[PDB]
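Q: Before I ask anything, let me first share the structure, which is written out below as structure tokens.
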Number of protein chains: 2
Amino acid sequence: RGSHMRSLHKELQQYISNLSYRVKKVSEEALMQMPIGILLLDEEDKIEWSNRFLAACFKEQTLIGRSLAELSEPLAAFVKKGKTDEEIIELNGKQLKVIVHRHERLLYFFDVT
Amino acid sequence: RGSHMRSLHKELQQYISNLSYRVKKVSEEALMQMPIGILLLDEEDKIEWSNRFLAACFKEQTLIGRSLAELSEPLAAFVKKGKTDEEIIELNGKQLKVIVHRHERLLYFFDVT
């Protein structure tokens, strides 16, 4: 209900500069040092933008609109609490990195093969 | 000796877009959701670029040229091993976030008040 990604616009439009908005195959900068998957949501658990690479590497058909709890149960409570900074669990053999701050405006989760 | 940050140029020049190279006071986007301190080094323990904000919040005069071990002992062994992804310790009252990958070209440490 409370879209954060689309509540400021500039905030997200700022971060999504250095990287291509297409986020497909990431052949532009290669994948040997940078995150293999990126996920960005609102302040409730509704995903907004995500780098395709993660889904493919997770064996999914569509990760968007799949809420947070559906994707993972351990971090489901975490996204509903925000009383921490970062955490790295493991899924599909790769680590699942989660990160949140104060105003969790920059809250995101990445994958770590 | 082997400056990774200056070995590619484009690699670092790409990431340093969204944010101002000035990195002073961060009044541009504020500090209520984003990292309070940024640090980037080579593949040995020689720091190359860092956001001033971290030093100030650490009670330092100059962090650049202070190697890795001089700043912190726990992560000193870590920077020389690279057998992990991320870790968050605590220093000066804020969490100290460290992150490394494969080719640790994007290896960096952030502070988490």
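Don't overthink the numbers, they just go from 1 along the chain as shown.
Any Cβ shown, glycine's included, is placed from N, Cα and C.
Quoted from Swiss-Prot, the note attached to the mutagenesis of A:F58 to A (Swiss-Prot position 107) states: Loss of heme b binding (by fragment with residues 55-162).
Mind running through what each feature is packed against?
A: Within the same chain, the residues at least 6 positions away from A:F58 (mutagenesis position) whose Cβ sits under 8 Å from its Cβ are A:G37, A:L91, A:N92, A:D111, listed in sequence order. According to DSSP, A:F58 (mutagenesis position) sits in a coil region rather than a helix or strand.
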